[PDB]
Amino acid sequence: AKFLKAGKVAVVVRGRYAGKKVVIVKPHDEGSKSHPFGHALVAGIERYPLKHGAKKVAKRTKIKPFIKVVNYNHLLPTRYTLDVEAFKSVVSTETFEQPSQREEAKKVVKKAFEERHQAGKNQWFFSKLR
Amino acid sequence: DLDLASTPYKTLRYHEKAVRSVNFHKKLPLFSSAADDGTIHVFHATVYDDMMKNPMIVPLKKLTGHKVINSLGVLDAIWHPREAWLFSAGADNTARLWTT
Amino acid sequence: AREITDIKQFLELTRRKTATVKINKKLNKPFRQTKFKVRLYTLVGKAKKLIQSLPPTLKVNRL
RNA sequence: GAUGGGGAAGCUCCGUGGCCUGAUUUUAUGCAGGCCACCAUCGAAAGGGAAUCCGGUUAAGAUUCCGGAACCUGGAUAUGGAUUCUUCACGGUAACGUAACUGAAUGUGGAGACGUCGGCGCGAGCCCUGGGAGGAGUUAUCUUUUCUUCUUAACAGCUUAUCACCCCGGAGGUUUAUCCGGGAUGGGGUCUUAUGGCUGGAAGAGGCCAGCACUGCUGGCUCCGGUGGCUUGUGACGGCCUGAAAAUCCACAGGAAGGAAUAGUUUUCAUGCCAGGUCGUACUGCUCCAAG
RNA sequence: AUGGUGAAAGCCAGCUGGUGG
């Protein structure tokens, strides 16, 4: 076994997504018939939630999530973790590689992160690397 | 339109989810469109080709019944060879046949 | 000058100020080929279908 | 080389600010704050630099003139889409990719932009010639013989990648020339398009022939190949001590700024429109091309 | 005199045989 279990934080390294933090939902050390090797399933945020008149606040808190499988070679191990079961039902191995469930999973992740940045918890995840 | 330009002559966006199956009727000019939202539509087309004119298309009616499961709706469909009958499949482990 | 292979695309240019039609001979068996050009666009019973359908608001000179 | 300055009575000498913000700035219509660091100019017609190619024209001109067809800088812009039913999009794990899909200050990167030389792959010119189509010549001696024509542009879409890079792997591959590895041999892929093939340009151009007019026209050919020395441009390797400067384009970290109900914001997307000045330009000519 | 002008390293095979120049 390995410490890269569900809920472990990670960062993408390739595909131009480098620098975007992602959360591991479930690892697959043995892989599958497709991608027959150790690869993990991760989700993250494409855009971070960066005298306000209450209108700019909503725009700032808006989050654009993304979901994609990533190989172990393109993941940076992280010493932080956070709850991930809140959306494991919609984000799973079956969901990946089959539309339109990807859109529904993205919407669920967006809602969860919008309802997570508010009432701050797991702050390190919502921190953008300069 | 293979005769007008490389880009599509016209595009539709009424579908609420990813379009999964679109096929042409073997005899009639009607063509069906289905998506993961469980909605099926059929459009009449003026296939007239005796003159350098673009084909006119009109919608006919909306169809539903393929309840969305796991965000997936209509998976595949096929038109009857000779009559305006359509066979549809969905993610709910069920298939439906539509007739006039 | 482009490799346009669409007939209605050429007709749109014609309907959009004089055209020309070129006739060429080639063998693969011997065969005849023709070209239609407007002001550069040059399209590759096609000849009849194109010429007879030309709008009367255009003038075309052979060769 | 002036300039901030300094000697010489002296003609003269030495010295190498332009940007942003604010309800109009509380004793009352008088201006407040923040950014950054320097010194003009001249000096290259062999350096960098955005852009044109084929045919014809003369008594001298053309890549300027004409016939034909494109390219580069800048601006109002007009239409469609995209941004998505609503507020700045996605695909594959990956090299990476899309017609579009906002980017201010602040720092950085690529090109520009960088010595010299040895070898090799590749396009392609030259030298050579096979088959075939037309013209010309030797020819008492032998000769299916010798010469001669068989041309394809800027530009745009496909197609095309040595090199470089990505996934499985766990103990030999390789150059002309010894270079690479516990991450190799191998299997599976991505990309920078150097110039190769196609078409359009483009056969209507030009050229090779036959015929008749008595100032031109009418008919055809302008094809299919090959590898055996000179040459050029580039790519990729390998020997020796760092081979310029500036102008100009692009991207990256950035998230302030702006984005909805009789057109939310934009037009690195597509089509369309207009303008693009002055001088040199004829001839002769330390520097350019060289068949067997 | 005055005031001006001009200019063989390397590497392959068994010290011997080889490749690059």
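Residues displayed in chain B correspond, in order, to Swiss-Prot positions 708-807.
Yeah, the Cβs are placed from backbone N, Cα and C, and that goes for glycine too.
Listed in Swiss-Prot for this protein:
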type    : residues        : note
MUTAGEN : B:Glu790 to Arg : Disrupts the interaction with YTM1 and cannot sustain growth; when associated with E-470
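Sequence-distant contacts of B:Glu790 (mutagenesis position), defined by Cβ-Cβ distance under 8 angstroms and a gap of at least six in the same chain, do not exist.
Mapped onto three states, the DSSP output places B:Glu790 (mutagenesis position) in coil.
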